[PDB]
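Novice: First the structure, which I've put down as structure tokens, then a few questions once you've had a look.
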Amino acid sequence: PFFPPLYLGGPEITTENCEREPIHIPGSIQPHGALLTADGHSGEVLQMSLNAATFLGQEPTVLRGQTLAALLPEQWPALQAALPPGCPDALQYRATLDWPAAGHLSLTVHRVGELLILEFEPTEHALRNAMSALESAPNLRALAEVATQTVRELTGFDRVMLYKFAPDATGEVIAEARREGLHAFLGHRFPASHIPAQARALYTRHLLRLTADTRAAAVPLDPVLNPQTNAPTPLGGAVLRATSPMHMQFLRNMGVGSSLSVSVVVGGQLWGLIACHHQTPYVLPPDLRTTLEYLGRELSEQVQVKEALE
Ligand SMILES: *C/C=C1/C(=C/c2[nH]c(/C=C3[NH+]=C(/C=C4\NC(=O)C(C=C)=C4C)C(C)=C\3CCC(=O)O)c(CCC(=O)O)c2C)NC(=O)[C@H]1C
């Protein structure tokens, strides 16, 4: 059972309790975007990342308590209609905003219970071709190789691996596409503890996560608890959520500045990950993550199909 989070007096995580870190409720985000939470009926802004006012060019005193009706007059009606009470928390509303201070922004919203969680991130044929290349791959090894190469072409990531889970939850790199000069991980195996049980569980439900800068400090939400509930804000579905410090350290020690993975789910089980690295920090574009999500779904389908062919 999970430890309390750090802001509720929980311990700093160590290697004796990796599996007890409540990674879904860090009460903080990555600094390359901003996060607001809002009441699902009134649109009152209930929580904001500490960088939100600066990120959005708003006056801090105005921002909290403000309504989405006032902050987002052009999206609020659409947002309400798209995300009514009781909808799947996987359901998304997305809009592109031309924000004077911030530039071109992507807004992604989902509902958890009575709370709307709004993520603002800068934004900046290929999909169909990629989907068809996966389809047309003749066997599982070729499928793995095509998936890693295609994802690398689309993203420009220094390394893209297909990381397959064994029944004991150890992991193996079974294909990779890599920048010239990077050492090979192909065929290397890693302990189950490096992607602990609660992470593997989360990754069965929320299929993409990333760390854009492995040296960046997390930006707290304020207030840290959802005022509706006096309880933690569920961020398992927020790509902006802070990454486990233990994992961030693991990445820095690998010389990885940016990391992103996409779940491969076969028969409702976590089969593996498309796992990506960059040496420098790197914010992968939002619509481009959408493409990666589609490719993850296609790969998951094709792994099942290819495993059936044998
Ligand atoms: C004591 C806890 C530990 C720990 C925790 C931890 N690890 C993750 C997430 C990931 N770990 C990954 C592992 C690898 N990436 C690689 O490139 C290789 C090897 C070539 C390995 C073994 C991966 C891929 C992830 C997924 C996230 C990503 O793609 O960057 C988490 C969950 C992080 C989060 O979602 O907040 C946690 C808590 N890792 C350890 O090594 C020990 C110290």
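Every residue number used here counts from 1 along the chain in the order it is shown.
Determination method: X-ray crystallography, 1.7 Å.
The backbone N, Cα and C atoms fix where each Cβ goes, and this holds for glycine too.
Residues annotated as tetrapyrrole binding site in Swiss-Prot: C18. According to Swiss-Prot, the domain 'PAS' annotation covers 20-88. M246 to A (Swiss-Prot position 259) appears in Swiss-Prot as a published mutagenesis result, with the remark: Binds PCB (in vitro), but difference spectrum is altered. For the mutagenesis result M246 to C (Swiss-Prot position 259), the note given in Swiss-Prot is Binds PCB (in vitro), but difference spectrum is altered. According to Swiss-Prot, the experimentally introduced change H247 to A (Swiss-Prot position 260) is described as follows: 100-fold reduction of chromophore-binding activity. One mutagenesis experiment named in Swiss-Prot is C276 to A (Swiss-Prot position 289), and its note says Binds PCB (in vitro), but has aberrant spectral properties.
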Novice: Looking at the recorded positions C18, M246, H247, whose Cα is closest in space to that of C276 (mutagenesis position)?
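Specialist: Closest by Cα: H247.
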Novice: Taking the Cβ of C18 (tetrapyrrole binding site) as reference, which residues of that chain separated by at least 6 in sequence fall under 8 Å from it?
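Specialist: Listed in sequence order, they are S193, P196, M246.
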Novice: Could you tell me which three-state DSSP class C276 (mutagenesis position) falls into?
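Specialist: The residue in question, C276 (mutagenesis position), is strand (DSSP, three-state).
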Novice: Of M246, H247, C276, which mutagenesis positions come close to ligand 1, meaning Cβ under 6 Å from one of its atoms?
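Specialist: The mutagenesis positions passing the 6 Å Cβ test are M246, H247.
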Novice: For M246, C276, listed as mutagenesis positions, tell me which one has the smallest number of other Cβ atoms within 10 Å.
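Specialist: With the mutagenesis positions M246, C276, fewest surrounding Cβ atoms within 10 Å: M246.
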Novice: For the deposited coordinates, which leave 7 residues unmodelled after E124 and before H125, what is the C-alpha to C-alpha distance in angstrom?
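Specialist: Flanking Cα atoms: 17 Å.
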Novice: For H247 (mutagenesis position), which residues of its chain lie six or more apart in sequence with Cβ-Cβ distance below 8 Å?
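Specialist: The answer is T211.
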